[PDB]
Amino acid sequence: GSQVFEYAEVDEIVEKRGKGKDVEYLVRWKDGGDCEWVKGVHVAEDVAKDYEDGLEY
Amino acid sequence: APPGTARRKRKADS
């Protein structure tokens, strides 16, 4: 409700530049050996527009 | 479910 991005990780991330859910974070699979990237294609322009722009309109 | 990355939530993408 203010941040233009969300982290879809299991324990940690690295990248953070998206929308509400259109951001592509990283995930150091809390219970894994490798770190993969999150899907930053979730064009939640509504979540984002309503997240950052929704509050500070 | 998805081995590797995760999803914040239902993630609304139009």
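Here Swiss-Prot sets the residue numbers for chain B, with the shown residues being 530-543 in order.
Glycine is treated like the rest: Cβ placed from N, Cα and C.
For reference, Swiss-Prot has these:
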type: MUTAGEN; residues: B:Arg536 to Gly or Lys; note: Strongly reduced binding to CAO/cpSRP43
type: MUTAGEN; residues: B:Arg537 to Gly, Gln, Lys or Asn; note: Loss of binding to CAO/cpSRP43
type: MUTAGEN; residues: B:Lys538 to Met; note: No effect on binding to CAO/cpSRP43
type: MUTAGEN; residues: B:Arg539 to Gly or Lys; note: Reduced binding to CAO/cpSRP43
type: MUTAGEN; residues: B:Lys540 to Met; note: No effect on binding to CAO/cpSRP43
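Around the Cβ of B:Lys538 (mutagenesis position), a 10 Å sphere holds 12 further Cβ atoms from the protein chains shown.
Same-chain residues at least 6 positions away in sequence with a Cβ under 8 Å from that of B:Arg537 (mutagenesis position) are not found in this chain.
Neighbour count (other Cβ atoms within 10 Å of the Cβ, all protein chains): 9 for B:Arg539 (mutagenesis position). B:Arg536 (mutagenesis position) has a Cβ environment of 16 other Cβ atoms inside 10 Å. Taking Cβ-Cβ distances under 8 Å and a sequence gap of 6 or more within the same chain, B:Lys540 (mutagenesis position) has no neighbours at all.
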